[PDB]
Amino acid sequence: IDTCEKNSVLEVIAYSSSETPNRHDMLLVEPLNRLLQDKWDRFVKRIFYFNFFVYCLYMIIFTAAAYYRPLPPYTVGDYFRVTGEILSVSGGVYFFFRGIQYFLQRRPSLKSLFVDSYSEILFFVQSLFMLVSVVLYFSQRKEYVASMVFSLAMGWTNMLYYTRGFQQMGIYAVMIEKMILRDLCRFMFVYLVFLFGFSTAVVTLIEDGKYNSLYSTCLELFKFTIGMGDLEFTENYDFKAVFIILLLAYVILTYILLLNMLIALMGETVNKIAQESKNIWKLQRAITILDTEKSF
Amino acid sequence: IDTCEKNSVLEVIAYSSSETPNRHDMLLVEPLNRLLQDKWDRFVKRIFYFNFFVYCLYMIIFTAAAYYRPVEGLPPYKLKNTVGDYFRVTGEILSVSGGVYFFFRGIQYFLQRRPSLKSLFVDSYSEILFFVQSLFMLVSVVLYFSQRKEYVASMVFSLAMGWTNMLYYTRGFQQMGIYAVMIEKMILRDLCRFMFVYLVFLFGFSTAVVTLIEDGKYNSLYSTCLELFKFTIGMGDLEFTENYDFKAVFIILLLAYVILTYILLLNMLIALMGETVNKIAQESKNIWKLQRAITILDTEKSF
Amino acid sequence: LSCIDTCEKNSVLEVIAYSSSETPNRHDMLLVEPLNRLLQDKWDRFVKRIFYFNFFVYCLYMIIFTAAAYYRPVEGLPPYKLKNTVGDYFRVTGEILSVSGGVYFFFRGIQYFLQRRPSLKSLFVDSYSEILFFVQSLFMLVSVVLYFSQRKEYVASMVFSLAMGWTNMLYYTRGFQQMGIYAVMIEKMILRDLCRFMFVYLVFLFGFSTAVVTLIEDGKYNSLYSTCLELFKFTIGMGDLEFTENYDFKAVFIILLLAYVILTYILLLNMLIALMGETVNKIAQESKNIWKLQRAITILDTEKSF
Amino acid sequence: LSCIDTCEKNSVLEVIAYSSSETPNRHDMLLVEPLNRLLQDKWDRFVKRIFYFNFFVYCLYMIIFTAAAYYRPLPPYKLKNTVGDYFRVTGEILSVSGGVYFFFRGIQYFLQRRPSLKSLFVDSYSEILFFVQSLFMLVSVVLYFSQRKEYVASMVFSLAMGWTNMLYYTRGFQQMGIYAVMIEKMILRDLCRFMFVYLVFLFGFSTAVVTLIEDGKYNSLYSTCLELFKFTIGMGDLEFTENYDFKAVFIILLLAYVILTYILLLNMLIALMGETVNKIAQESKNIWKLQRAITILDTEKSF
Ligand SMILES: CCCCCCCCCCCCCC(=O)OC[C@@H](O)COP(=O)(O)O
Ligand code: NA
């Protein structure tokens, strides 16, 4: 069941592809749940806490190094800074190698890489950004800072991966995943269509000014969504009536309707997916247990 | 059942009048739903994808009116003998042809259906909106030839209305189709009710505030109404004017307005839309199924 | 129908429509078949148009009053002369009509109070519209009193009356099931959720504003009113977080502002939204029944008006 | 009621009310018929009146304290010969007296109950909050006499804490009591989870941005953190600086932060609050009843 050395039920269920109809519900059987919970507390609950603390420390060291950066390449302060930079690069390459090892070991069907285990892809992409930032730094360029800030943001965001192992916060993270995947996606598609259409209309209306550029008008229109719109950002054009009509149409369509609809849909989805989000967290904790077990 | 060429069950159900009690729920019968799904997957899916692809492409031939629109004034304009002006003119011709085609499609629908003149404005909003877009394009053309400067506004309206109309092509996918159906229900019911009440409240408080002040740039009704509306979008000032008297009265009026609209009616709208979401799931799925059925039957009749 | 419609002593429909709020389940009384069918019949026969006629005349009155108010002269030291012009004639006759309407509303309110004879304990949840209209009428009358007393406070009173008149159009939402239900939802929410949230939020606002103004030393924002307004301005999504800099202990100022923001904007407003959602999910049936009872009260009052 | 209300050694009321949180069903106990009839009898009999008097005197004390602190003049300060200065001094003396009184009441509670060092941070939030308010007041007094300006900061902290703590007296009013209990539950669960996630995201993106920014006003971590936080209150700027080498990266980072936090996390917080409110009605009523029982027992035991 758990230690077969030929084929284990735990390995089959946990490492199953998304195709399996009930890869979550079948971990709730009495013996499996009892064994998983007992193992976690026994010798995987404090192995995970140590990993989480080490990652936190690594990220602190990475932030300190990057935040204090001086045509690269470029006292006690400098020795500490270079040591931190080297340690951060050494962590990035470690994550890259772990991701490649996971890619080879699991060898996905070239379909579940895009639908399953988003954590592995995110971590590998963070490592890839860090390595690109290193090569640019050693290749006489300044885009090494853009790559590094991208990697830093992604790494800080990735700390949610460790929210698993704490029940309530694990459920919260699973809910975040579901919401982003379904509701934010639908809303963003519709809202981007609306925003682009109205921004193009307004740009066509505008005759001459600083806001002829499609980017400028799109930014100004998006400014409404964040409660910072202007509604008078420009007055260099004819037919003010048409401009105000278009602006009011956009406001009513996007701010007064789509965002409130997003709130309502989020409420409904949260009301719907409590038990599924509990089962998904349980399975995410089972995969963590088995990965920790196999890492030796 | 499906095609007797005289009066088939699917044809009558799909073209049902609004007065029919449960026009939406008829398709749920197993043979009918299984027959629509099979026919779609068999030959209508690719046709619909092609139509959406060519439609969005056709609209995009004119969404670059920014780069197109000259600024010389008093059209018509001249031809520059450059590749750029060749692209501009061919795009304009392609945008006018599209408008004429959509106008005639609407006319062909209107005549063939021969509506009883009541369900026209109650159901089938998509084709009315497409016809309005065609009308706005034709008006742009006629104004353009007539040496007038209102063609820019007329094409801008058409452009915006077409970009929003892509929401029609949103159908054909269960998730986004049902999302569009929910948007339709919400904008018809909750937005209309809230808009009526909020517009009454805003007009009242705007007239009160305008009467309060004495003179300045905000003396007009329109300007003060705009300032009061700016509270709703999260940009309210609370001190937009100084040339007045009775600061107590002005402040208390602004507070009453804010508390009554921003902190009450918007949250009421959120709650009502939430309960509507909770209530119109299966209804919104059935309506999407009926929309797909109408599209399939129209494609069949398109030969 | 004998002993149901009208007896000159007591009829069940009149009793139900005018029943005191203290009755346990006065709302469900209308649910029985004969009452529902008969009220629908009377409305569709006569009161449907009569109510629309009471919503057409009132709208005309309010438009006339607003037109008179907006075009008012600004010269000071009232009253003012009646110059020879069509505009002056029209505005003065509009003023006369508006004052007459105010007097009419004043008299109707007095008559209702004298006939119903309320206990002065049920004039908040009951006869809400009556109190609103009477207060509007009172504001108009005091406006006139100031006007002919040679005081400029008539402008303030008249603008208050105008605001109440325009916002009282919701009374006429009855006669349309969806609009009437929405209006009664507004009234219930105002009665419960707005009043609870406002009390808590006001306590928080006053506390933090007093703390901040105590911290400040001198300047424009040294007063309690200006600081209270600045703190309130966060709630409408236009906070500053840096509105003042003439003080000491920037850390304390930042801590207080962040604490206030987290406690109010992030917690209490989203809590109000959640409670409103729950209530709305809970108040459909009673909101329908209350609308039906309000409908019946309108029917009975129109019938008794003869 | 023999050995239920008064026993001098142990009774059902004093055992249930003062039961540790380790007790499984501590809340549901008071719903038993005779207990519910006895608590409501004692309350109506006298505890309502004593509680109302205590609330009124506390409100008077807080008004005095606010007035004294508002008109504050290297302390200490002398006594100017004027009525205003005498009233200020007597008011601040009264405020200090109230502070020491609350301090000693908190000490008495600690000595009496003798909690197990774990219920302190999970039970009795009100008493610890009152004690912290008193501690701030005493620290303010000692600093004031020690010739420092830090007394102003201490006293403003105490004043704000007291004003927000005034909610303690909302109990004894059913609706406001349930409201306060629900506020307590929301702060413990939803605000905590959201704050954890939001702080993680905010620090990550703020660090990224401040790393991108070359130099200027916002080259410090605190300033950039403040600017990013401003987006949460509907006051983000999106153009607050231009001192960077890559505009595309800056705009992408800001858009990602906005989408992740403002659009997503805030709306999700609203939804989670709605779910919780739907979930915790009966549990919020039971907790209010238990709070009302504790208050009744305390008032009885105070004499
Ligand atoms: C000194 C007064 C300060 C307040 C500013 C004056 C104007 C405030 C607007 C009036 C407040 C009530 C608005 C409201 O929300 O109720 C709407 C009414 O239709 C109630 O409906 P109905 O008459 O009972 O049918
Ligand atoms: Na704002």
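Per Swiss-Prot, chain C residues shown: 384-603, 627-712, in order.
Cβ coordinates come from backbone N, Cα and C, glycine included.
Listed in Swiss-Prot:
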type: BINDING; residues: C:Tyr511, C:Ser512, C:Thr550, C:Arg557; note: resiniferatoxin binding site
type: MUTAGEN; residues: C:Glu636 to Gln; note: Slight modification of pore attributes
type: MUTAGEN; residues: C:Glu636 to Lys; note: Abolishes channel activity. Restored channel activity; when associated with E-639
type: MUTAGEN; residues: C:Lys639 to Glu; note: Restored channel activity; when associated with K-636
type: BINDING; residues: C:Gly643; note: Na(+) 1 binding site
type: BINDING; residues: C:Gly643; note: Na(+) 2 binding site
type: MUTAGEN; residues: C:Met644 to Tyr; note: Slightly modifies channel permeability
type: MUTAGEN; residues: C:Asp646 to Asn; note: Strongly reduces the affinity for pore blocker ruthenium red and lowered channel permeability for Mg(2+)
type: BINDING; residues: C:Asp646; note: Ca(2+) binding site
type: MUTAGEN; residues: C:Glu648 to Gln; note: Minor modification of pore attributes
type: MUTAGEN; residues: C:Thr704 to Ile; note: Loss of activation by capsaicin and loss of vanilloid binding; when associated with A-502
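Sequence features, as recorded in Swiss-Prot, placed on the structure.
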residue: C:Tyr511; record: resiniferatoxin binding site; contacts (Cβ under 8 Å, 6+ apart): C:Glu570
residue: C:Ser512; record: resiniferatoxin binding site; contacts (Cβ under 8 Å, 6+ apart): C:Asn551, C:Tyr554
residue: C:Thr550; record: resiniferatoxin binding site; contacts (Cβ under 8 Å, 6+ apart): none
residue: C:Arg557; record: resiniferatoxin binding site; contacts (Cβ under 8 Å, 6+ apart): C:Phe434, C:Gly563, C:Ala566, C:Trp697, C:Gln700, C:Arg701, C:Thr704
residue: C:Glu636; record: mutagenesis position; contacts (Cβ under 8 Å, 6+ apart): C:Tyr627, C:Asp646, C:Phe649
residue: C:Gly643; record: Na(+) 1 binding site; contacts (Cβ under 8 Å, 6+ apart): none
residue: C:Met644; record: mutagenesis position; contacts (Cβ under 8 Å, 6+ apart): none
residue: C:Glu648; record: mutagenesis position; contacts (Cβ under 8 Å, 6+ apart): none
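Contact annotation for chain B: of the listed recorded positions (C:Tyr511, C:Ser512, C:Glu636, C:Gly643, C:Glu648, C:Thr704), C:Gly643 place their CB atoms under 8 A from a CB atom of that chain. Each of the mutagenesis positions C:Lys639, C:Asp646 was scored by other CB atoms within 10 A of its CB, and the lowest score goes to C:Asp646. The subset of recorded positions C:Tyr511, C:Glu636, C:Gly643, C:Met644 lying near chain D, with Cβ atoms under 8 Å apart, consists of C:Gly643, C:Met644.
Among the recorded positions C:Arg557, C:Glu636, C:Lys639, C:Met644, C:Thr704, no residue has its Cβ under 6 Å from any atom of ligand 1. By a Cβ separation below 8 angstroms, chain A lies close to these of the binding-site residues C:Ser512, C:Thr550, C:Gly643: C:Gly643.
Looking at the residues that bind resiniferatoxin per the record, C:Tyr511, C:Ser512, C:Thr550, C:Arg557, the two CA atoms farthest apart are separated by 15 Å. DSSP gives C:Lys639 (mutagenesis position) a coil state; it is part of no helix or strand.
Apart from C:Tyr511, C:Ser512, C:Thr550, C:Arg557, the resiniferatoxin site neighbourhood in this chain, defined by C-beta within 8 angstroms of the site C-beta centre, holds C:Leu515, C:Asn551, C:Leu553, C:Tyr554, C:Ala566, C:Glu570. Taking C:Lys639, C:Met644, C:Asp646 as the candidate mutagenesis positions, the subset whose CB lies under 6 angstroms from any atom of ligand 2 consists of C:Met644. Under the three-state DSSP scheme, C:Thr550 (resiniferatoxin binding site) falls in the helix class.
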